[PDB]
Amino acid sequence: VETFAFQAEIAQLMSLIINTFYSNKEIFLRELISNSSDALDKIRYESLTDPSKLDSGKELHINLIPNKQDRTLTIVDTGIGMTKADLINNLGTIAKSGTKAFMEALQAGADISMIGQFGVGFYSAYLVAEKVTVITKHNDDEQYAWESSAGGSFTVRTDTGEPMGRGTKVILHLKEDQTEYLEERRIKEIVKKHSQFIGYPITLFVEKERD
Ligand SMILES: Nc1ncnc2c1ncn2[C@@H]1O[C@H](COP(=O)(O)OP(=O)(O)OP(O)(O)=S)[C@@H](O)[C@H]1O
Ligand SMILES: [Mg+2]
């Protein structure tokens, strides 16, 4: 297991998200679905000139899986996935140019929904989750698990769980006061409100394709 420090301003942002009250937390799901859709675009376009990139799975889609027993909400996609370098670089150690400006915007009264436009949308997960685990598999790399409960660091380790063909699984360990995001009707209303025009199928467990 390898431990990494979040870049200083990313750590500051995560603390701000965790310790300051914001309404409109529901946009976390929009941000994660957008990341899945971006990842699905990437593998789709790559496959146009190299169809073998889909040997690890041809279906391009997103699954939403609430688990009330475990208090988790999982967002799974069959997008391009992340290499180990991708996880380390893109999910915490490299500075984002918009982080400081976003925190200044929040202090001035901006809605938390603006988080994606500032280039730090992933961290919206911490509005509702005490811990986030990201399991990911990219072609020509092994499967990895990234994990953080905030506090300034994350870990990365080779994953020996259920093999994915290709893509990313974001597992949100929800805070005790945010279990509304495990409810069927709640998930449907948020998807309808915020993710209506995503260009890949979205399926809610346990069985239902959302249109
Ligand atoms: N499901 C995923 N599959 C592959 N890569 C991902 C996934 N989720 C996040 N990432 C990576 O994490 C990076 C950071 O995600 P975000 O913080 O949402 O920022 P961003 O999506 O690059 O910027 P936007 O368009 O303003 S939300 C992405 O650019 C991807 O490289
Ligand atoms: Mg994003």
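For chain A, we keep the numbers from Swiss-Prot: what you see runs 17-227, in order.
Each residue, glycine too, has its Cβ placed from N, Cα and C.
In Swiss-Prot this protein carries:
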MUTAGEN   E47 to A  Strong ATP-binding. Strong interaction with HSF1, HIF1A, ERBB2, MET, KEAP1 and RHOBTB2. No effect on interaction with TSC1
MUTAGEN   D93 to A  Impaired ATP-binding. Strong interaction with HIF1A, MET, KEAP1 and RHOBTB2. Loss of interaction with HSF1 and ERBB2. Los of interaction with TSC1
MUTAGEN   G97 to D  Abolishes ATPase activity
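Annotation for the mutagenesis positions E47, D93: lowest Cβ count within 10 Å of the residue's own Cβ, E47. In this structure, the CA atom of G97 (mutagenesis position) is 16 Å away from the CA atom of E47 (mutagenesis position). In the three-state DSSP classification, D93 (mutagenesis position) falls within a strand. For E47 (mutagenesis position) paired with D93 (mutagenesis position), the C-alpha to C-alpha distance reads 13 Å. Other C-beta atoms found within 10 angstroms of the C-beta of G97 (mutagenesis position) number 26, with every protein chain shown included.
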